[PDB]
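J.: I'd like to ask some things about the structure below.
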Amino acid sequence: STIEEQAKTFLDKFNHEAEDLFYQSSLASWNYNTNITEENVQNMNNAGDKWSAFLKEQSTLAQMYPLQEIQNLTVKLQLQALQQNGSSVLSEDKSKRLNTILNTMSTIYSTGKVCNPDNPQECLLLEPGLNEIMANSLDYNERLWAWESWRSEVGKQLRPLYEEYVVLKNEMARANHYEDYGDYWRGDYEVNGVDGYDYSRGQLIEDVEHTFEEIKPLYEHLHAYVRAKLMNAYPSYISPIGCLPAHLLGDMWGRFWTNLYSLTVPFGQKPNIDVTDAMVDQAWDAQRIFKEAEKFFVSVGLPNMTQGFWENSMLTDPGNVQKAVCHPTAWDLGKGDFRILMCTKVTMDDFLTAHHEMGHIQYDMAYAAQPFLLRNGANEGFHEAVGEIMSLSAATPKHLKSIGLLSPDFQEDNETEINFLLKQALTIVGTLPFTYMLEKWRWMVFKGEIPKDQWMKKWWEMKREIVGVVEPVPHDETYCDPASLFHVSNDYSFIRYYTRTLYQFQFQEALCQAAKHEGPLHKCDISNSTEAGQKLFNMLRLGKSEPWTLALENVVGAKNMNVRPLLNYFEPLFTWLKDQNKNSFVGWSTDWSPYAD
Amino acid sequence: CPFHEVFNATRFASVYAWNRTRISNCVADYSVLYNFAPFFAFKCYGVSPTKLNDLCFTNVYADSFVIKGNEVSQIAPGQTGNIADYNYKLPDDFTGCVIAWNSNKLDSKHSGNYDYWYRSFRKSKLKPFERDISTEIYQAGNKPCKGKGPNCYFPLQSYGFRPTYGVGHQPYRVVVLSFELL
């Protein structure tokens, strides 16, 4: 006869067809993202629709092979990825109903106008202006406006769409033998079937609470310092014992506090590291800022970049004629073709982001040997974590001294060493409470834990207790403040950022141990340490073939995600924020409210 | 003594239906192969690359086909795969050479070179120097069939060569040679 595991032969047939069709879909997606034309976008949509139909039919075929009779630790994972059968088990005008709901939420988020009472015709979307307003205005009025009015003319109309989205995704997940759509999202972290490595779906919730608990003080001290440095830019608008107004956090939602850097500077007279003014006297072109990134990756052992990467990736900017999406994107087209779509203007940020995208591409080359369905990060937050650890290793002032950007006489005073580390802690920390709170709210809402007539309540309760951010005006249930964020009104799991932060700092700590680093973690670059090359590549070679806990053990050494490397990263500046807040009341009171005055 | 040609044969056979051409007694001046192209792989197992000219044999075959770069190594004594298990098996006592060179343009198209086929599925592994031109549907399962759609599958599989692919994915022309003595 024939073993039920014959799915092997089925997966061998699927993989060749998947590799060829995905390459066509990605190549069509590539030449559009660099060369937008009507014919290019039509080709991209045609290839994507063909690829999606191919996945649908292969999932229907893979329905025939039960995972119960499969035991190979890799064939079962590919069969699971195929016959996951998500959004196709849902009824015809249900997944489609949601489909239109998803499209409507996407278009309301992308195309949504907000404008002042005085000039009702000068209206701006959160992308143009509104964004800037939150990053530049640094006002309390101009910032309280464009915040409430973003939640009112956009969040209120996103509310019914999200209320139907939650329920429709609920039956979509329950028909997939889940309990809610939060469980469907956590199913990427499911690991069962592996002796020892048995990460369940609810264990993700368990460990995010048990890591946010250790994240609390670092945050509470950072939040207290930011509050103390926001009572001299908004002197009569923030209580020294209360939370932070949500419109004073550098952006629309308070996700990242990186735009509060100018206000909250440890030492404003000491300039931060920025080699943009240094690598224009070296006349670096677009290629070289990548040529010395590849060097970095061949410093640690990661192989060279393929000849089909310099001759096929648009690293010299769109070119002022064709239209080209400029998001720094590493692209794994298919059969051995790795490119980066990145519009590189000479700038330190572009240098670090080039290192980021090359880390992404190196990871793609590493797990290219795996079967197609196992060609991805072992979970949500490994690929991005690799990218950011490459960025961190590139951004260290010691790395920019073998490279002739900084003169061979520089020495960051603890001053800029706290300046840079707080600049990083406004991005890293400040989004961990935001990410954890938002995804925890979504997780409860999906299981209905949060009654609809209480959604906003719980939202703005959590913001007061978890993030320590008070709403500037009371939001009744007509609002959908979470949906005002991109990842909420676009069906994107958001815990990937929290897990990715934990993973990236574990990766950095482990690679610095492998590199025999001696000083602080933030001063550590992995460069020239081939032993830290064959310590992450042992995980990079593993895609979804092995459980993400096993991959973490391979690279870090711990079975489950840990926050201690993140805290060890910020132990300096943790001592400094403990010293600075000796007078400031560390923490916040959830009772405080701007309107409560 | 055909070597100025067997190698530069357009439309090389595909690997499942590899083309064998016999080399009779002639001038035997195949030392000129070193001056054709920068071969990706030139592996002489039973004979030495420096001993090609002086050593003499009786009969020679020029087995030619096209594979990927991740599959050139599979053309070796042993070294299991799909190119060795089901398409082109080399005997463990192989005495000839292995000559593979890239042809990512000579044999690639931007829309797809769905012309070079390799057999991914087969009942038994190929014996050394065996050809399996037969293209009857594979069972890949146990309910005997009549057409594809169930576990039954088409034995052959295209390559999908792009004018652009990873080196190990790029097309590679391999005019292997077969020495034998009577």
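Numbering starts at 1 and runs along the chain as displayed.
Backbone N, Cα and C atoms are what each Cβ position is placed from, and that goes for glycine too.
From Swiss-Prot, here are the annotated features:
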VARIANT   B:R11 to K (Swiss-Prot position 346)  In strain: Mu/B.1.621
VARIANT   B:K109 to T (Swiss-Prot position 444)  In strain: Omicron/BQ.1.1
MUTAGEN   B:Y118 to F (Swiss-Prot position 453)  Decreased HLA binding to NF9 epitope. Increased binding affinity to human ACE2
VARIANT   B:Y118 to F (Swiss-Prot position 453)  In strain: B.1.1.298
VARIANT   B:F121 to L (Swiss-Prot position 456)  In strain: Omicron/EG.5.1
MUTAGEN   B:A140 to V (Swiss-Prot position 475)  Increased resistance to neutralizing antibodies
VARIANT   B:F154 to S (Swiss-Prot position 490)  In strain: Lambda/C.37, Omicron/BQ.1.1, Omicron/XBB.1.5, Omicron/EG.5.1
MUTAGEN   B:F154 to L (Swiss-Prot position 490)  Increased resistance to neutralizing antibodies and human covalescent sera neutralization
MUTAGEN   B:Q157 to Y (Swiss-Prot position 493)  Reduced host ACE2-binding affinity in vitro
VARIANT   B:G160 to S (Swiss-Prot position 496)  In strain: Omicron/BA.1
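Quick one: where do these features end up spatially?
T.: Sequence-distant neighbours of B:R11 (variant position) (same chain, 6+ apart, CB under 8 A from its CB) are B:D115. Under the three-state DSSP scheme, B:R11 (variant position) falls in the coil class.
The Cβ of B:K109 (variant position) has 13 other Cβ atoms within 10 Å, all protein chains considered.
The number of other CB atoms found within 10 A of the CB of B:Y118 (mutagenesis position), across every protein chain shown, is 23. DSSP assigns B:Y118 (mutagenesis position) to a strand in the three-state reduction.
The Cβ of B:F121 (variant position) has B:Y86, B:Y138, B:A140, B:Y153, B:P155, B:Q157 as same-chain neighbours under 8 Å, each 6 or more residues away in sequence.
Here the Cβ of B:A140 (mutagenesis position) has 25 other Cβ atoms within 10 Å, regardless of which shown protein chain they belong to.
Using a 10 Å radius centred on the Cβ of B:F154 (variant position) and all shown protein chains, the other Cβ atoms total 17. Annotation note: B:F154 (variant position) sits in a coil segment as assigned by DSSP.
Annotation for B:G160 (variant position): same-chain Cβ neighbours under 8 Å, separated by at least 6 residues, are B:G112, B:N113, B:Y114. According to its DSSP assignment, B:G160 (variant position) is coil.
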J.: Would you kindly determine which recorded positions in the set B:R11, B:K109, B:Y118, B:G160 have their Cβ under 8 angstroms from any Cβ of chain A, listing them in sequence order or replying 'none'?
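T.: So the ones by chain A are B:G160.
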J.: State the Cα to Cα distance, in Å, between B:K109 (variant position) and B:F154 (variant position), rounded to an integer.
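T.: Here the two Cα atoms are 24 Å apart.
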J.: Rounded to a whole number, how many Å is the Cα of B:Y118 (mutagenesis position) away from the Cα of B:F154 (variant position)?
T.: 11
